[PDB]
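See structure below.
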Amino acid sequence: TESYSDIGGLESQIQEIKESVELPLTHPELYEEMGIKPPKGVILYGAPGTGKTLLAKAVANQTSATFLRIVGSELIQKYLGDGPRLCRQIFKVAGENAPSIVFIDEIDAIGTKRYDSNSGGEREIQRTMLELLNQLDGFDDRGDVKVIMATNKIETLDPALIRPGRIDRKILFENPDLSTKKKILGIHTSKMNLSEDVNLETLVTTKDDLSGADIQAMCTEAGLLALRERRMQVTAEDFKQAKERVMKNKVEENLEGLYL
Amino acid sequence: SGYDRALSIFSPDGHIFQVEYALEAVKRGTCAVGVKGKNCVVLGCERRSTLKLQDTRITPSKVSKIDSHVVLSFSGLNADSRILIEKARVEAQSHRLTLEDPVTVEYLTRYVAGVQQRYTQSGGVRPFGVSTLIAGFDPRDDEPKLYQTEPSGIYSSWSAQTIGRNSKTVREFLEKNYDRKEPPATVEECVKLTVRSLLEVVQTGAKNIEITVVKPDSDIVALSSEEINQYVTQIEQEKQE
Amino acid sequence: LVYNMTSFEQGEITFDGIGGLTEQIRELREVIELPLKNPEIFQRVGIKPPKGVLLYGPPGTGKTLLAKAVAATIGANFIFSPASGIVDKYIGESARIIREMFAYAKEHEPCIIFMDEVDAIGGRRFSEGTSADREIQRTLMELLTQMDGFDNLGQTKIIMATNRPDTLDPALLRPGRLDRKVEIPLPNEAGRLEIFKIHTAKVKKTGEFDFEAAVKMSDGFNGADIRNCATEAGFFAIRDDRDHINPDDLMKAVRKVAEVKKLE
Amino acid sequence: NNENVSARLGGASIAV
Amino acid sequence: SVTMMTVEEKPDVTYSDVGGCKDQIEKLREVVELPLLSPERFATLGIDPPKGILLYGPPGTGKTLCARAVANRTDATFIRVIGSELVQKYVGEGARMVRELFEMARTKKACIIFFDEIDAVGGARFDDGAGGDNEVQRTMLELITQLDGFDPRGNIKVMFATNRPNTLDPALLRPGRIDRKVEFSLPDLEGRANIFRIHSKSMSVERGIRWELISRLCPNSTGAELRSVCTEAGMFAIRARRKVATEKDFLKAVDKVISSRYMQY
Amino acid sequence: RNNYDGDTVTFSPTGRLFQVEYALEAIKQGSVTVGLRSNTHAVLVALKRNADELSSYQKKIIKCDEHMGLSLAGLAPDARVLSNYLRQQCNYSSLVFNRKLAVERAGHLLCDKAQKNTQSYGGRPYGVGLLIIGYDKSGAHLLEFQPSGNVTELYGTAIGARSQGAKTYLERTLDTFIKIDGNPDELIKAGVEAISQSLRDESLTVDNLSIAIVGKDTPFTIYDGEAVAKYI
Amino acid sequence: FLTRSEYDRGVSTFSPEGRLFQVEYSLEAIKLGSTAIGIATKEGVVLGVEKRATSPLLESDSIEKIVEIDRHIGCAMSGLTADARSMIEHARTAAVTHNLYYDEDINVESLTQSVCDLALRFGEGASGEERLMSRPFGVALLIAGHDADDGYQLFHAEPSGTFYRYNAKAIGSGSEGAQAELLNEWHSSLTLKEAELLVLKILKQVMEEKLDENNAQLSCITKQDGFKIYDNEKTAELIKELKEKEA
Amino acid sequence: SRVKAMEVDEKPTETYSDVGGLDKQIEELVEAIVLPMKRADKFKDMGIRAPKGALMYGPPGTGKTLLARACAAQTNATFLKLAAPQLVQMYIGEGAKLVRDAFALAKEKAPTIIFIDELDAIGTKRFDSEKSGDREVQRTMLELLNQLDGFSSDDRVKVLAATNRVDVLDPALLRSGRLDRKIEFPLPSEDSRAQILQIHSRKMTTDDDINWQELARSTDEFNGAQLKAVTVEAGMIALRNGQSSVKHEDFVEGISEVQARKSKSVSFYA
Ligand SMILES: Nc1ncnc2c1ncn2[C@@H]1O[C@H](COP(=O)(O)OP(=O)(O)OP(=O)(O)O)[C@@H](O)[C@H]1O
Ligand SMILES: Nc1ncnc2c1ncn2[C@@H]1O[C@H](COP(=O)(O)OP(=O)(O)OP(=O)(O)O)[C@@H](O)[C@H]1O
Ligand SMILES: Nc1ncnc2c1ncn2[C@@H]1O[C@H](COP(=O)(O)OP(=O)(O)OP(=O)(O)O)[C@@H](O)[C@H]1O
Ligand SMILES: Nc1ncnc2c1ncn2[C@@H]1O[C@H](COP(=O)(O)OP(=O)(O)O)[C@@H](O)[C@H]1O
């Protein structure tokens, strides 16, 4: 349901999905003018608390097309031979409902190496990882259905499907830099009072090794923390006690201080 | 893989690993900047203000001279830096002994790299988790120069360079400002050039810095804590808005 | 049937048509036959009848032919549980099998076990992979409690055959049960013709006798040797379509086939 | 003919 | 029934649009076309060609296109025995299809098939023979029972595929079962220089380009990382809004897909 | 997995050594070279491979002394070690005894070197096989060498990649060119039809060929270059 | 069919292919290194090198791929610039001391053999030596120079031992493209100024940036003047010479 | 119905000039299973428990599925060549009814032999998820085996079995009486490897100046399956180059193409 004008930060990251999805419905004559067809596939690295799912739900707000809802674990089934049928179902109907989009998330549940196990159940997902491959690039083209898959860790996972033919760009997210923490803070705080203390360009600062999601906890944890003082509007030191808290157990550099 | 747990084997791309992993250690260390004017050199540091229990009577010091016309600065880790500093100053005073003549700076710089080459080649040994640089003047001339060194064992001659945290911000910065079209002349602009260069990292703390410069005729001079504190302000004086 | 023969308590192989021993087999006569024969004394003393036995030694001794045979004299059900063929890689399911058989044995009224190669149970644990060796005792320890819990029966006897005794020292499981541990022999040179007299029977061969057989049987003292020599010495009188054995084929047989029975 | 087999419908299994 | 549905029906792709694999085809069409086109030259010596060849290689190396490139070329029935159509539940409903699969083929002549990604079923080497019931064990032993033991047929060509060969049985390296193990592997320069050109036919770039620079600049890479170049290279001009491509554009397109410097050289 | 082949300390599970047995496929990915004998004069020939259409060719024949030489096949830099070694013994048993070093004594101690690398942890086996010739106070000889140590005295053999396409010429024509003597002009012609049966369209350019010869009244000497278009 | 992945973690282990791998990998390091060229007329030898401008604030003469190793010899590094220094310190310790133990001038074919007698010191020593290195070090020199025996020639010295007398070498990031086309641009009957042209040309097709007096370097040998390299000024005037010629 | 669909392979057979080597293995067999079939009298009259059957175990590509075809037509003893799989398939009410019919017919047509395939699918030692899926299979073969002899039968039916794994099986078949003679097929030595090589090649056109010896030496870890295949591809090489025969070269490059080496072949060697 959300929109743009609700992120601010991700700009180097966001131009791609625009170039994959939001744009080609508009002005495909650009791509063909060169003699080129856009990607069939996208993926998003992890580094959590940085706005992955948020991005996907945004484009759903303005896409003028059919959009889907899957997490990696809805694919799997129990009867040992019906899982992989389900994958071919969703892709053919998308063609029937084309132009369409999908979104498979947390697919580290599915995507793992060919572990060569001995269980009897862990096999029936590997085949389920495989019809996808045989469906997605496989043998025959599929048309204009695009993938926006996500995860949280890939550095030893997602073996082979991560290649061109299936996915073409690999956006990655991290905890932001100092420059982005500026504008992102304006986002959440643009409904409160902010009585007179702002000083925000020292409130957020490097060595605040935090996320791009904890800030809204800090924003909201302060207001009630001021409310309980019977003061609805806000000052700075409301936020100071908060940042003292939420940062407390992120990291500790006790092994640092050696590289003098 | 397994190609990266030693110094005496090559990955199939051809490149060894344990060396450039050192370049990840040195990235975890403090800044160390250097610039040469027309007739004077400077050097910086990202000194820390850790806590109110280190003796102010003895501030620490990254910099460490070896002879009255050469200095040295580094970043990485200090223990493995303490050694080659002592193998350096030893080697220089020997060259005065045997030859009755001080050291050309290039000769020195190939001795410190002449050990960073063996301490990676022959196994049974770990490298020196440190990059360094040299600064000073040759005897009987004003020719300025600084050389860099790194644990692969190679020596270059930059005119400006840095090592460590957010160096990537700086080595692009001076490229945008410093240039051989207009080489600086004297101290107060080489320093006014440099003190602003640190600012990507210093986050406005002036208890977190030191500085030195260089003379001809085999001299040096250190610098105070108020003698920057004004230079904290002229650099901010331009930053009115 | 599903698992094992059970011998219908009467399939009467001859425990004496054999070149084995008299002392050991009479040592076993005590622990099994005497109570099942004569409970008037263990009752009179109140001691409960015995709990199993071990029969060490490597093969050739016939440490399984006597077992089902004397079981046939008394008439119990003879089965197997070769620990090599009981282990399963899964966490449980090595102990489940133990639990089936003590139950299923009791489904039958009498029943006796013949475990073999039980060193698979009693391992030294030199690897010390706690994901595994924590479980090796788990299935083993279940035996100790599944075997003597509430079972106050006089029918359910136990045997364990264990080549390589004392390889096990995680636990010797000494105290209490194993009321005997028979000092097993090997086939002495005197016992050779005691053995050759066994298999030679049921043959028309002009005798086929000799004293050059124990010298041939020297160091080939395993029952398979004699079973097989009589086999292949039987295949040499037919090598020329003859009518009856000559004893030279025996002097040829054991001399020329104990070779594999001494080198590998 | 309602001989509906159990389908051999899998299930996990701990290792070692 | 369903097996009748899975049939190629003419995708458009040549051997002109494949590059560095200029000899690895010379093994592949040596077994397929000639026994089906020119069997007399073998017959002049009179021997049994191999049947049941295979191909293995890294991912995105360019094997599936060949398997359909050979389809339009031969003008003969092409058959796709793809996954999710051999391991359905309700045993008997699974392995009957493979029996019915060949039966269509045993009936018809001049026939070749395709098994896409056999690593599912053949790759299921019995886990130390464990499992009191192994539904894939029974259906793998039938096709080797089709193909080994005694002759299935005399004129039918078969090709498998595998991103990962070490899975399946040691019985699928063996005549009747399998004859050849072709290996698609990474290109060299003179192959890449003929993979760029095909993906840049449509592209609206202007000359002044020397891909010899690029191949020296693109190390070990697949035949699919070399099309993605052509997308992003052509794309940067779009966000920069130009009606033509440069060469320098490729130089910052190449840097992404392959993906702080080795200053010691 | 054929284990037990990480180093030359371990045996097979049968009685075999694999690192050695893997060395012998090194000679098989080098070039070819061949050697004959007569009761007066012996000879050897070798095709030397280029590096491109422009480079030089590979120094393949080397004078260890005047009454004795060799011809390698396989890995060359490990041959230079042996070539320097003979050049010391021969330059030792003439500064001390003054005697012409018996050619057979050479192979009678190289085997006592390829062994002492086979044993211990470190180094490698001398991954090359090679041929030796020589005249002495006894008569002409040929002695070969394969890395495992075993040398052998022969009338004529060959080694390298695609060499058995020459050995059959020898086994077919052995009885002829052994009685021969006094006229090296045709013996030297013998190997050329012996080697030319064993080619991948090489066609034997003058530059692509090296010949060395010894004899009673003839020293060891190399014939390469334009002085070899004769012996095509 | 277990593969190469196992017998590739030790200098002293063959594989059933019959070969080593570490030495076979060393050749795949010079590939990472910048280019290098050498071609030889009858009038004189030339060289040519790219220098890989990393940033515009490096005194480009700080780093050297060219050495006045002696009166009549030169070299050309390509690969790890570090371990090259362990050669030339041994190389021009020979060309000197040969002027002592023989009081004359040297021949290259000792020199290129000497350095190639050194690179194999990680194992069996030629002169019955011992071991001094765990790591065959990846650079591929080009020993140009003059002797009065055969005249002007160059070489190619790997770390893997053997050498070759090329008449036109090219090694680095361009050996695949360049040495293909020198095979149709080599004449026995060249000038000198028929040589420095193409070596700038070929070095242009091969690499990234547009040329400049700073982003290249080259030199020439002649028996009387020696290892005379060229200033940035002189080299700049040939680059312009190419253009008006190219029209 | 499969028993009618199955038939003896007595009519087309290898004729036994096609096997190479294996001097003592078959001599063990004929001395153990064949001679008794023609001297049923003595092994009832001399008085001895005849060899009821025997087993052969060894790795693939080695002559298991083959050798059982030679001995039958050699001796004119009908049979069937059986398949553990087609028993084990989704049909369940026949695995027992079939094997009952198996010895039933083989009892007729006496004297006869019977033989089965790899026991990978019916070894079935496992007490895993459900035993009753298959225990009704073996137990009938056990009982059907017990039909063979025990009360002085001399039924003249004899049994053999092949399988790679001699360890996974039921350990109820090695028992006495039923069978005790497990045969190892060793992998071949060099003098044994070469006869395998000629014999898959006499149909092929060749020259006479081969020395087949070292070609065997180049092959270790190979036997018959690994052997004829290089005997194939040499001819496959002969056409692409255009020959009318196969040379020594074409064989040896076959070896190099078993595992696709494709060596650099000029890498600083000489
Ligand atoms: N720029 C931003 N503006 C507002 N909220 C943000 C921004 N970036 C991150 N967030 C916060 O981060 C949360 C989303 O985290 P993320 O996208 O990682 O969830 P996800 O896709 O499920 O991944 P994970 O499983 O790691 O949480 C949102 O609830 C949102 O509040
Ligand atoms: N020589 C080539 N020319 C053009 N495209 C190529 C070439 N080689 C590979 N490709 C590209 O690779 C893609 C197909 O990869 P391919 O399916 O062969 O890999 P794969 O290993 O079969 O993948 P999977 O194992 O998942 O089937 C195609 O989109 C094609 O563009
Ligand atoms: N002694 C031999 N003589 C001739 N050919 C042999 C011999 N041994 C093996 N072969 C070859 O090996 C193949 C036969 O192997 P066989 O079928 O007996 O094993 P298999 O039954 O395939 O093994 P598995 O049962 O594991 O599949 C044939 O190609 C045959 O030519
Ligand atoms: N004392 C004996 N007298 C005669 N035959 C014997 C004797 N001991 C063993 N045998 C022979 O050996 C076989 C028993 O083997 P055995 O040694 O019991 O194996 P295991 O030791 O594994 O139980 C019998 O079939 C029998 O023919």
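Since chain A takes its numbers from Swiss-Prot, the residues it shows come out as 178-437.
The way this entry was determined, per its header, is electron microscopy, 4.3 Å.
Placed from the backbone N, Cα and C atoms, the Cβ positions cover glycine too.
Feature list (source: Swiss-Prot):
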{"type": "BINDING", "residues": "A:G223, A:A224, A:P225, A:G226, A:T227, A:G228, A:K229, A:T230", "note": "ATP binding site"}
{"type": "MUTAGEN", "residues": "A:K229 to Q", "note": "73% loss of ATPase activity"}
A:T230 (ATP binding site): tally of other CB atoms within 10 A of its CB: 12
Entry from the binding-site residues list A:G223, A:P225, A:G226, A:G228 having the most other CB atoms no farther than 10 A: A:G228
Residues close to ATP site centre defined by A:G223, A:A224, A:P225, A:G226, A:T227, A:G228, A:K229, A:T230, Cβ within 8 Å: A:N329, A:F350, A:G389, A:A390
Residue with minimal Cβ packing [other Cβ atoms within 10 Å] among the binding-site residues A:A224, A:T227: A:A224
Tertiary neighbours of A:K229 (mutagenesis position) (same chain, Cβ under 8 Å, six or more apart): A:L221, A:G223, A:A327, A:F350
Residues from the recorded positions A:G223, A:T227, A:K229 that lie close to chain B, Cβ under 8 Å, in sequence order: none
Subset of A:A224, A:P225, A:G228 (binding-site residues) with C-beta under 8 Å from chain F: none
